[PDB]
Every structure is written in structure tokens, then in C-alpha cells.
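A.B. asks: I have a structure I would like to understand better, so I am pasting it below and will then ask my questions one at a time.
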Amino acid sequence: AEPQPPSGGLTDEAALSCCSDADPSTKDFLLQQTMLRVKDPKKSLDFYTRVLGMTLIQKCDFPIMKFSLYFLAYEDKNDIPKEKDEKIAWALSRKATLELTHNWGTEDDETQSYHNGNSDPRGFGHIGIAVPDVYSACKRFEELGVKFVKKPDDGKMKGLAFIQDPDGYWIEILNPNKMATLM
Amino acid sequence: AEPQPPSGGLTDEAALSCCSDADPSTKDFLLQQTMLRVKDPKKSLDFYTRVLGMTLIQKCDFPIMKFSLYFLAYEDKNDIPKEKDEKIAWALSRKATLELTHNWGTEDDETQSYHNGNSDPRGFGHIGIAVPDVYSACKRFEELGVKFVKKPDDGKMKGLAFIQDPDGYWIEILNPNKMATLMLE
Ligand SMILES: COc1ccc(/C=C(\CC(=O)O)c2nc3ccccc3s2)cc1
Ligand SMILES: COc1ccc(/C=C(\CC(=O)O)c2nc3ccccc3s2)cc1
Ligand SMILES: [Zn+2]
Ligand SMILES: [Zn+2]
């Protein structure tokens, strides 16, 4: 192949040609969790449960290695099994869970903070919550003192916001029905 | 409050006391997406579709700003609407989607790579796929040339693996039914 001018995006045809159908060995795979490290689980738990309305579905403590895992999800607390074995199997088979990792001590270290991936070095950008109404969700967020990266009507793309959690991780607030207009 | 010995993390009742019930204004909120930046969408699309079995449910191009968004999910392709507007609304209301961001040109810069958050500076660690059988999933991964951070029987916690995607992002491979046994161990 001879050298080509700067490509640009992939075309739809190009992207589609890079995609294979799902092998039957993957048919039961599910995207179960996204893991973020948190400095202070008290502030993180208050933010994800009170501000965003998630439920704590599982807490795991590792006394020797000195860390805790918190699993948050949009689940009715009435569906949490009472028996601890059944609870962990149910929690870790939920789609779309958020795993917070607390390395014991980070809440007592004034020089410690995690990196949100949205400045050098970049990688992870954000989690995103679909909401029925971005403007009313963001008005409530304002009233609860939530720090904003992008208010819904600031920047080029109207109807879409970014807030941050107590560690500074970016959270997109989007309305699926308004994303078509943004194209 | 008097000074305390080094914190042993939260007790169950401490953690529970930091949790509020869900305000009715949040009742229809859902955890829709996790966004990772990818150097090369050809490699990333091949990895997430062929190796992990995800479906590309939406591609978005921004020709002036020069980036593309790829939405991947575990969805039956027969459920993807045919009409573009319905398709985007359906795609972006799916739970548990992966959004890959391609900043045009990164695939042509030999000194460029993204950071996976698992060395300084740390933050994000991983996504995780629940599978029926970690050992058979990982045997297949080996045969497809997938790079491993943790083989299922290496390290202290057996029955759990970590692979990496073409950018070096960590992906946990777990069996929900085997995570209970890991607590007692
Ligand atoms: C930090 O400021 C912004 C403002 C807008 C965006 C645009 C986004 C979010 C993203 O890149 O993840 C858009 N997402 C979609 C999804 C579908 C269709 C259009 C858009 S624009 C991103 C960052
Ligand atoms: C990179 O090596 C490892 C090895 C084991 C682990 C343990 C994990 C994964 C994680 O921290 O997310 C465990 N997760 C759970 C979840 C529920 C119950 C037990 C465990 S051990 C993590 C990284
Ligand atoms: Zn996004
Ligand atoms: Zn994990």
C-alpha cells in the first residue's frame, strides 16, 4: 500500500468492517462494573446515594490488604438478598454497577488525591447517567451544591451536562431523546 | 472529636449511615455509559466485538471538532432500530454501554498512548465482564492472543482474571457465583 493523505474519522462502512458477530461462547457475557478509586467513602457514598439516587448493593472488606469495595447500582433495595452468599452473587451479576475502591488511609492523607483522566495523562473520561429531564436534574444538583464541569446550556452542545463527584470524576447527565438533535 | 488511631475503613453500619434512600426525582436515572479514549478504533472495535462479543449500537462523527464516538453494548443486533433517530434514542437509553472516544490522528502518532489509571497517577481502574465460566473464557482469550494482567490461577484470588484491551485498559473477567467463595478465602 502507498502512503495515504490524513484519513479523518473511520467511515460507517470502515467501522462496520472492523466488527464481527458475537461468538456463541460470549452470548451470556454482561458489562457488570466500572471501578473508580475514592479518597473518602463517606463523601462518595453520600454523593452516589443521596445526590444521584444509587443503592449500595454490596460492601466487601479486606482487613489484611486494608481496602474496601463498594458496589452501587440503580436497584430496588427490596431485591437485595438477605443471605450473604446469595447477596454477593446477585450484586455481582447486576449490569451497570459502579465499584468504588477505598484504599484505607487515603481519607487521612492531605497530599493524596486521585486523577479523573481528563487532563494529562488522559484515558478514562466519564460515567454517564440517562435522566428524563437534564434541566430539572441539574437545577436539583445546583441546589445540593454539586460542582459542574459543564452546565446544560453552556458550551456548543445544549441539553447535555457534566458534574463531578467528590473525587472530581466527570459524570455526563444526558437525555437519550435529545441526543438525536445534537447530531 | 479527639484524634483516632489509623482508620480501618468503614463498618457496615457506618457505611449504611452514609446512604440515603433514592429521592423520587432520581427514580428513572440509569447508569448508561463508561467512556474510554482509544488510540485506534479499528483495533478497539475488533477487540470489543470479536473477542468480547459486544455489539456496535451507534457511531457518531463530529467532522469539524475531528473526533468519533463508538457505543458498544451486549445487545441482540435484532433489537437495534432501523430508523436513525429511534436508533440513537434506543442506543443512549441502554444500560451498561461502553463509549469509545477516537480523537482523529492518535493512530498516526507513535509517541501517543492513553493512561489506564493503574499506575501513577491512579484513578479509574477497570471495567468488568461477568461470564458463566472464567477458565473457558480465558482459554479462548489466550488462543486469540489477548494480553493478560492476571491469569485466573495467578495471584492470591483464584477464579478471577484481568485482561487488557488494545489501549492497555484493564478488564476484569469474573463469575458472580464464585465471588462469594473469594470473601471467606
Ligand atoms: C466536556 O464537555 C463536553 C461537552 C459535550 C460532549 C459531547 C458528548 C459527550 C461525550 O463525548 O461523551 C456527546 N455524546 C454524544 C452521544 C451521542 C450523540 C451525540 C453526542 S455529543 C462531551 C464533552
Ligand atoms: C490486579 O489484580 C487483582 C486481583 C484481585 C482483585 C480483586 C477483586 C477485583 C476488584 O478489586 O475489583 C475483587 N473484587 C471482588 C468483588 C466482590 C467480592 C470479592 C472480590 S475480590 C483485584 C485486582
Ligand atoms: Zn459520554
Ligand atoms: Zn472489579
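Chain A is numbered as in Swiss-Prot; the shown residues are, in order, 2-184.
Every residue gets a Cβ built from N, Cα and C, even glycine.
In case it helps, Swiss-Prot gives these features for our protein:
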{"type": "MUTAGEN", "residues": "A:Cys19 to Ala", "note": "No effect on NO-mediated modification. Impaired NO-mediated modification; when associated with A-20. Loss of NO-mediated modification; when associated with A-139"}
{"type": "MUTAGEN", "residues": "A:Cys20 to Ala", "note": "No effect on NO-mediated modification. Impaired NO-mediated modification; when associated with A-19. Loss of NO-mediated modification; when associated with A-139"}
{"type": "DOMAIN", "residues": "A:31-177", "note": "domain 'VOC'"}
{"type": "BINDING", "residues": "A:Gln34, A:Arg38, A:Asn104, A:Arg123, A:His127, A:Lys157, A:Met158", "note": "substrate binding site"}
{"type": "BINDING", "residues": "A:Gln34, A:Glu100, A:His127, A:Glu173", "note": "Zn(2+) binding site"}
{"type": "MUTAGEN", "residues": "A:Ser45 to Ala", "note": "No effect on phosphorylation"}
{"type": "MUTAGEN", "residues": "A:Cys61 to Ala", "note": "No effect on NO-mediated modification"}
{"type": "MUTAGEN", "residues": "A:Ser69 to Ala", "note": "No effect on phosphorylation"}
{"type": "MUTAGEN", "residues": "A:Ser94 to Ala", "note": "No effect on phosphorylation"}
{"type": "MUTAGEN", "residues": "A:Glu100 to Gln", "note": "Reduces enzyme activity by over 99%"}
{"type": "MUTAGEN", "residues": "A:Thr107 to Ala", "note": "Loss of phosphorylation"}
{"type": "MUTAGEN", "residues": "A:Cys139 to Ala", "note": "Impaired NO-mediated modification. Loss of NO-mediated modification; when associated with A-19 or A-20"}
{"type": "ACT_SITE", "residues": "A:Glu173", "note": "active site, proton donor/acceptor"}
A.B. asks: Chain B proximity: which binding-site residues among A:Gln34, A:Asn104, A:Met158, A:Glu173 have CB distances under 8 Å? Answer 'none' if there are none.
C.D. replies: A:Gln34, A:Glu173
A.B. asks: Looking at the mutagenesis positions listed here (A:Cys19, A:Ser69, A:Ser94), whose Cα lies nearest to that of A:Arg38 (substrate binding site)?
C.D. replies: A:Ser69
A.B. asks: Please name the residue among the binding-site residues A:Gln34, A:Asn104 whose C-beta has the most neighbouring C-beta atoms within 10 angstroms.
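C.D. replies: Ranked by Cβ atoms within 10 Å, first place goes to A:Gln34.
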A.B. asks: Considering only the mutagenesis positions A:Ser94, A:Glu100, A:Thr107, which residue has the minimal Cα-Cα separation from A:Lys157 (substrate binding site)?
C.D. replies: A:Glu100
A.B. asks: For the domain 'VOC' (A:31-177), how many residues does DSSP put in helix, in strand and in coil?
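C.D. replies: In the domain 'VOC' (A:31-177), the DSSP-based counts are 36 helix, 49 strand, 62 coil.
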A.B. asks: Going along the chain, which residues six or more apart from A:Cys139 (mutagenesis position) have their CB under 8 A from its CB?
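C.D. replies: Residues satisfying the criterion: A:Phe149, A:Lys152, A:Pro153, A:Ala162, A:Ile164, A:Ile174.
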A.B. asks: Which recorded positions among A:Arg38, A:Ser45, A:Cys61, A:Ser69, A:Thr107, A:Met158 have CB under 6 Å of ligand 1?
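C.D. replies: Going through A:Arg38, A:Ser45, A:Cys61, A:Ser69, A:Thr107, A:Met158 in sequence order, those close to ligand 1 turn out to be A:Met158.
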A.B. asks: Are any of A:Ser45, A:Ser69, A:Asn104, A:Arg123, A:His127 (the recorded positions) within 10 Å of A:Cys61 (mutagenesis position) when you go C-alpha to C-alpha, and if so which?
C.D. replies: A:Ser69
A.B. asks: Spatial neighbours of A:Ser69 (mutagenesis position) among the binding-site residues A:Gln34, A:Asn104, A:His127, defined as Cα within 10 A: which are they?
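C.D. replies: Of everything listed, what lies within 10 Å of A:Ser69 (mutagenesis position) (Cα to Cα) is A:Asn104.
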A.B. asks: Cβ under 6 Å from an atom of ligand 3: which of these recorded positions qualify? The list is A:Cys20, A:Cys61, A:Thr107, A:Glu173.
C.D. replies: A:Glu173
A.B. asks: Based on Cα distances to A:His127 (substrate binding site), point out the closest of the recorded positions A:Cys19, A:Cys20, A:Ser45, A:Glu100, A:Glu173.
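C.D. replies: That would be A:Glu173, nearest by Cα distance.
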A.B. asks: Between A:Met158 (substrate binding site) and A:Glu100 (mutagenesis position), how far is it from one CA atom to the other, in Å?
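C.D. replies: Checking the Cα atoms of A:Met158 (substrate binding site) and A:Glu100 (mutagenesis position) gives a distance of 30 Å.
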A.B. asks: If you measure from the CA of A:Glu100 (mutagenesis position) out to 10 Å, which binding-site residues from the list A:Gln34, A:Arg123, A:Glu173 are inside that radius?
C.D. replies: A:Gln34
A.B. asks: For A:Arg123 (substrate binding site), just count the other CB atoms lying within 10 A of its CB, please.
C.D. replies: 16
